[PDB]
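Undergrad: Can you read through this structure? Questions will come right after.
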Amino acid sequence: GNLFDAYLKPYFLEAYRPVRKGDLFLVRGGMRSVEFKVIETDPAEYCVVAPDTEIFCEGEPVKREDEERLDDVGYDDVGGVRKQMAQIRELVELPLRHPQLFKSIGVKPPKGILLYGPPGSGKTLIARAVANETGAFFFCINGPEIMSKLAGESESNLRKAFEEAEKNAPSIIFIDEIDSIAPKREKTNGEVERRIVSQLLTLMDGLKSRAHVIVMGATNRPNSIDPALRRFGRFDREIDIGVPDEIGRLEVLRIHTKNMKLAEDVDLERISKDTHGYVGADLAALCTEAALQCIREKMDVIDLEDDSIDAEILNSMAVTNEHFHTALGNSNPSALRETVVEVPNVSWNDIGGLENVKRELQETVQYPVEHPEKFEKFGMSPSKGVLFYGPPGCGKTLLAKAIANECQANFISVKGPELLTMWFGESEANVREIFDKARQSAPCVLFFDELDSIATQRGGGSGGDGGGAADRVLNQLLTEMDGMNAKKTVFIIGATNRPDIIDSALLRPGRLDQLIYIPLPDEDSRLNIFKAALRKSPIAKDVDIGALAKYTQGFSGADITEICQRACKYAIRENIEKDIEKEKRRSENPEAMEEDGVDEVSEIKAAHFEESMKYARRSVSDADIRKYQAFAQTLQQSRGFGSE
Amino acid sequence: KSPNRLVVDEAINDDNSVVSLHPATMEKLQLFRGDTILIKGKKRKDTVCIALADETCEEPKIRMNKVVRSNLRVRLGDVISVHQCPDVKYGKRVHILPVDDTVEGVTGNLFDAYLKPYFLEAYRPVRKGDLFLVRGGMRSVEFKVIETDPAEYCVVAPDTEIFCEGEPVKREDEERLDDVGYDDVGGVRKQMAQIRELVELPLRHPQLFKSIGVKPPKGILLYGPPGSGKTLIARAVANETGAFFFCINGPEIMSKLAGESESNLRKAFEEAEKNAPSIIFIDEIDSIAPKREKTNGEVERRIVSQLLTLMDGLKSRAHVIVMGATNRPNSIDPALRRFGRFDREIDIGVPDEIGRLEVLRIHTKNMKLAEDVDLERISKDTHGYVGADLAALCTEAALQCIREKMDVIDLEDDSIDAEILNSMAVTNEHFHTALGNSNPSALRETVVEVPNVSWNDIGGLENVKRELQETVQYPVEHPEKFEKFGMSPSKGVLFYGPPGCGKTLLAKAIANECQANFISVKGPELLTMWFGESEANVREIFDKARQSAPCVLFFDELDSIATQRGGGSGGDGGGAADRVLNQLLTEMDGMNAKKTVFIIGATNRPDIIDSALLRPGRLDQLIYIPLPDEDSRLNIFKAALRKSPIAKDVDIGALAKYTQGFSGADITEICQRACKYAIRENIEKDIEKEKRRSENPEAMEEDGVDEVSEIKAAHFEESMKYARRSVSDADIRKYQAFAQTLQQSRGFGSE
Ligand SMILES: Nc1ncnc2c1ncn2[C@@H]1O[C@H](COP(=O)(O)OP(=O)(O)NP(=O)(O)O)[C@@H](O)[C@H]1O
Ligand SMILES: Nc1ncnc2c1ncn2[C@@H]1O[C@H](COP(=O)(O)OP(=O)(O)NP(=O)(O)O)[C@@H](O)[C@H]1O
Ligand SMILES: Nc1ncnc2c1ncn2[C@@H]1O[C@H](COP(=O)(O)OP(=O)(O)NP(=O)(O)O)[C@@H](O)[C@H]1O
Ligand SMILES: Nc1ncnc2c1ncn2[C@@H]1O[C@H](COP(=O)(O)OP(=O)(O)NP(=O)(O)O)[C@@H](O)[C@H]1O
Ligand SMILES: [Mg+2]
Ligand SMILES: [Mg+2]
Ligand SMILES: [Mg+2]
Ligand SMILES: [Mg+2]
């Protein structure tokens, strides 16, 4: 159709753009990217396009003539991975682009790369992007393709792949689904599988005498791979392509929506915030669903017999926020149960009070991390083990997240139920994975919430004599924390609402020995908590938050948040009833004057707070408060005689 | 672009002459309702049909049944042209003959058997060369209009002559009007809608999709209990889209010698890529691609890998869609549930009551049901019956009718009289016997349905109703207001109180009020999953609530699984309880993101409930349901006695009076025992009447209508005499004490 006004006119109308004969430029729109080659320019091969300049696009399509696809996967088509992609670039680009320098130096760079991560997180995409950006001869070995071909042909295919890679040096050998090729020996129950595994190992070993050949495997998790592949010469570098954080999801959405014209009010930030647990594949699928919904809506406009759709129609198909909302509702996460490494959004302002705890945490965590040189100079190393104890709802988790955000360090959240539910503790390796992750993501803050269910004292505090899961997990944690002292930039924090039953082994130096007591908020702390909870909410001026903070002794932050939630529920009920009454009044007299005095500004009135307080109640008895105060000087005294 | 060009779609009414159009479009075209119009489709075929108004349809679409579409040689998604033709004339004579294939066997006076009922009542349009379907005698007969007068288009009238003395006519490349379609599948409207939206758009319009550049999904996996469809749905979709349908069967592939299985898969995919648009239905895909942990062979792995390679290669496809089918997704290898491979999963589950009614109507439309055959009763009495069971019970009823009527007709006749077949009416007794002789197949499967319980079924608990409306209904139906106000609500509730108070009826009632799905889960059901060893099943349940959003996932009998670790747990070595509790905690932590899933609990032992479930995000909204007061007891008595005959002398207010500390269950048992006493009295009176008749059979027959049995006050007195309390006052005071102490368990406590 009229490609000119559809693509070129928006592309040149605003900015004065340089142009050179023979160059191809890419224009995105209509759910597709179009490459335009400059056939001719005036007055010379180099020109600048201006509004008065004439543009001629009445000719026939031009051939590619050995040009590369500008839509090929590149570093700009991969989002949510900047650190991992940087590592991959530093490993790959330098030798492949400059093999002569490396062979002249004499130093041997690594050749074994293993991208492990949840399905849909990239891996295949990253390898194609690296291959296209380096131009290296890319050979894509596919696990199932090898495993389908008859016996003897699989080994032949592997041998041919490696030999051809050694001929087209510099080269890359991407082994997708390497778990099928090389599963654990404990799982494989066949001879041909072992033969293929051994052939792969032999070829990787022979790649020591290589020609600038890099092997780039890919698997869902490293455990499913045979251990022999994770050794020297073989796949020795391992890169975790994990679930992207919020900004990564935003980048993925921008990547998958750049060819589409988004309508106004389509807030990709909202979708990214609402897409927790979504790997890049899910975010590409929801965008596709939204586009298909838009196409279905606009199909009635255009007859369905036309072979080609009008370019103007495609460029005018604007995807509305409703389409994305429906697609998100119809879609579900794929990596929801995967451990997530991210910098939490919680800051100091989100927590009210606990100023001394903030001071101690800054002195204990922030200074070792951001200022390790001073600690080394002073002559001794700090302790990397903290243990929050206190009444429930006091804000332990918000403090761990807050300190992680302040230090700009990673945060891994682990709960006792999550540890135990790992096949009732039988899949012990998973635990050893978590700490390993903290070793990769250093600096890190590995938080262990709900320690009252796993760290139960052996016998005295443990609810199940035959429940070996708790003791097994506790012993694994103790061993790993013993092994984690060497890592300078890993801090392990705990949290238990049952300090009496916490196993004293965790209180040993090196382990979680820095006991920190978080008390029930005082009057000022309660005022601060009310302010924090009511933040980002409309509140009436007649509400004296100071009065609410007054009295209300022994109220945890959770109770205060529930108070606000119930007050908001009452306000919502009142607004709904008022809207219903307005609708009834309109129905009785639809011709009545429309009193359009702007939408009512709903605010939490003092009556709603009074009702919420009336139906509100305490969650910590004074007996518990005094017992916690007593354990403020007795919890540490459990490693020796005690625990009864 | 014209106002008379419309996209065909599925119809509501199954008649072969009614065509429903949106009233806006009819007014645009100036069409009189109930008048004749002419429709032209593909090739050069056209039909004459009577139009009607239907606001449900959209302006750019017209709804027709499979008969009219077949006459027009148009599938769904095609476009047809409509022209007003009120000048149609009544026909003096019509020569109509049946088809050989459809009429094979049955012979006789087909005219009065099929055509006369079909034309006697309504004036029906007819067009030469068109085939119409008549259902009866446990079969459908296709009649082709050989000739019409005065023109090819006519309207049949009572005075019109009908000639059906000719021989059977050949099919002549016509399609079987009995082929499976969307009208032959019932109990699946949402799932079928998803399948249509995924499949019909690309297959019918592949050129548009390849021009747009967007890639639609190709991997579809229908998972559900056996007998729920799957195979039927794929055939229906293939027949409705006309796409080249290749049916790969798991066992057929696995039987052929080694090397031939891979060859067959390769040939299937290659041929599908040649007949594009196409579909590749892989039935019993669990046998082809079972879990690696289960397969113990090399050829199996080779076939799995070949299938994976072919699915991956289908990225460079020719409008090819793969439509697998399995009983459950767990038995399938995980590799198949990834991107490019089977990424869309549709649950063809057990139909609800209306779905069972639709299935029964589908399987009884070819049969003439006698009066008093209430299909609603059967559907209500067929819980746990998948479509196969409902098709088998109808078949059993038909066979019972045939056996009963066999004595009338000699058994040597090759063909049965058509009148006899049309006069074989299936009685409710046949269906009752068939239902008694049949058993459910999906009884143990989790059921997602909207419960029938409403607020009226529960008496009292007005404040609980208020809280539940403020806590559940408003977030669901009004989420925008919650988002605007600046914070999100809690999705965790916990009913606690004496047994028999009505927790389950409240969860079902709120689910019905919100018109949201309801999943009922009991602690015994969780534990009995191989004593908690089959942990994945638990993760399935929550996943189901994620598919059926909005949902109300109820956990009854939490006193058996949520027992406090050690203090409240009866078994130290019973790791099942702790394992299930930890799984629930993890899943509820993972469920907070899903806005439209509400998790409700219920425990009659709040003291031993694990405090972990009381954490915010988890079941933190504690709700106490007390023993009914006097007014509540009166309301419960009214609810229980509802839909029952009760004598006027019974003062239900007096029954509600006193009777302190009586749960609703005790009140229901009171009514049940009173009804038992009334039944005994009626039986004794009938026996005495029979004895009196036997003594004097010639006595006057005092036919004063059947006695109107009512629960007399004496029956209630006896029931109360034998009735007793189920909650001691000590329990009542302990519950009141825990009304302010249950929440105080997460910190110090639990002893
Ligand atoms: N991080 C990402 N950034 C951008 N697009 C992505 C990202 N991850 C996935 N996608 C998109 O989603 C598609 C499917 O994911 P892909 O990365 O190809 O699967 P995979 O990770 O190779 N699967 P498996 O090998 O089974 O674990 C990609 O081809 C991209 O289109
Ligand atoms: N200091 C605080 N300021 C503001 N809100 C707070 C504070 N402390 C607690 N809250 C609120 O209460 C919630 C629960 O606090 P959290 O940090 O999860 O306590 P916990 O003791 O780790 N929980 P649990 O293990 O369930 O007893 C927070 O997410 C806030 O909503
Ligand atoms: N939802 C349904 N609506 C109408 N008829 C149905 C339905 N489900 C099953 N039937 C009927 O019952 C028959 C048998 O069920 P069918 O759906 O063919 O088995 P299946 O689900 O393919 N079995 P499996 O593949 O072993 O799980 C169908 O061919 C129909 O005649
Ligand atoms: N408010 C009520 N109104 C009417 N009938 C009621 C009411 N409460 C209880 N019932 C009757 O009692 C039955 C049992 O109530 P249900 O809701 O199952 O209580 P529960 O506490 O969940 N049961 P359990 O766990 O066995 O103690 C209902 O099915 C009704 O027959
Ligand atoms: Mg891949
Ligand atoms: Mg905690
Ligand atoms: Mg089948
Ligand atoms: Mg219950």
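We're sticking with Swiss-Prot numbering for chain B, so the shown stretch reads 25-775, in order.
Here the Cβ of each residue, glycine as well, is placed from N, Cα and C on the backbone.
Copying in the features that Swiss-Prot gives for the protein in this structure:
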- B:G210, B:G248, B:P249, B:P250, B:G251, B:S252, B:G253, B:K254, B:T255, B:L256, B:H387: ADP binding site (BINDING)
- B:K254 to A: Decreases ATPase activity (MUTAGEN)
- B:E308 to Q: Decreases ATPase activity (MUTAGEN)
- B:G521, B:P522, B:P523, B:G524, B:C525, B:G526, B:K527, B:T528, B:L529: ATP binding site (BINDING)
- B:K527 to A: Abolishes ATPase activity (MUTAGEN)
- B:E581 to Q: Abolishes ATPase activity (MUTAGEN)
Undergrad: To the nearest Å, how far is the Cα of B:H387 (ADP binding site) from the Cα of B:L529 (ATP binding site)?
TA: 34
Undergrad: Does any of B:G210, B:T255, B:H387, B:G521, B:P523, B:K527 have a Cβ within less than 6 Å of an atom of ligand 3? These are the recorded positions; tell me which, or none.
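TA: Among B:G210, B:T255, B:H387, B:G521, B:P523, B:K527, near ligand 3: B:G210, B:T255.
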Undergrad: What count of other C-beta atoms do you get within 10 angstroms of the C-beta of B:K527 (mutagenesis position), across all chains shown?
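TA: A 10 Å sphere around the Cβ of B:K527 (mutagenesis position) contains 25 other Cβ atoms.
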Undergrad: In angstrom units, rounded to an integer, how far apart are the Cα atoms of B:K527 (mutagenesis position) and B:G521 (ATP binding site)?
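TA: Between the Cα atoms of B:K527 (mutagenesis position) and B:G521 (ATP binding site), the distance comes to 8 Å.
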Undergrad: Can you give me the Cα-Cα distance between B:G210 (ADP binding site) and B:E581 (mutagenesis position) in Å, rounded to a whole number?
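TA: Per the Cα atoms, B:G210 (ADP binding site) and B:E581 (mutagenesis position) stand 34 Å apart.
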Undergrad: For B:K254, B:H387, listed as recorded positions, tell me which one has the smallest number of other Cβ atoms within 10 Å.
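TA: Selected from the recorded positions B:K254, B:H387 on minimum Cβ neighbours within 10 Å: B:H387.
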Undergrad: Whole-number Å distance between the CA of B:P249 (ADP binding site) and the CA of B:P523 (ATP binding site)?
TA: 34
Undergrad: To the nearest whole angstrom, what is the C-alpha distance linking B:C525 (ATP binding site) and B:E581 (mutagenesis position)?
TA: 14
Undergrad: Could you say which of the binding-site residues B:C525, B:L529 has its Cβ with the most other Cβ atoms inside 10 Å?
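TA: Result of the Cβ crowding comparison: B:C525.
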Undergrad: Enumerate the residues of the same chain, B:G521, B:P522, B:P523, B:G524, B:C525, B:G526, B:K527, B:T528, B:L529 excluded, that satisfy the criterion Cβ within 8 A of the mean position of the Cβ atoms of the recorded ATP site; list them in sequence order.
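TA: Same chain, not in B:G521, B:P522, B:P523, B:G524, B:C525, B:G526, B:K527, B:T528, B:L529, Cβ within 8 Å: B:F519, B:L530, B:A626, B:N628, B:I649, B:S687, B:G688, B:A689.
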Undergrad: Return one of helix, strand or coil for B:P249 (ADP binding site), based on DSSP.
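TA: Coil, per DSSP.
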Undergrad: Roughly how many Å lie between the Cα atoms of B:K254 (mutagenesis position) and B:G521 (ATP binding site), rounded to a whole value?
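TA: A Cα-Cα distance of 44 Å.
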Undergrad: Whole-number Å distance between the CA of B:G521 (ATP binding site) and the CA of B:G251 (ADP binding site)?
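TA: With the alpha carbons as reference points, the distance is 41 Å.
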Undergrad: Applying a 10 Å Cβ distance cut-off over all chains shown, what neighbour count does B:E581 (mutagenesis position) have?
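TA: Its Cβ has 20 other Cβ atoms within 10 Å.
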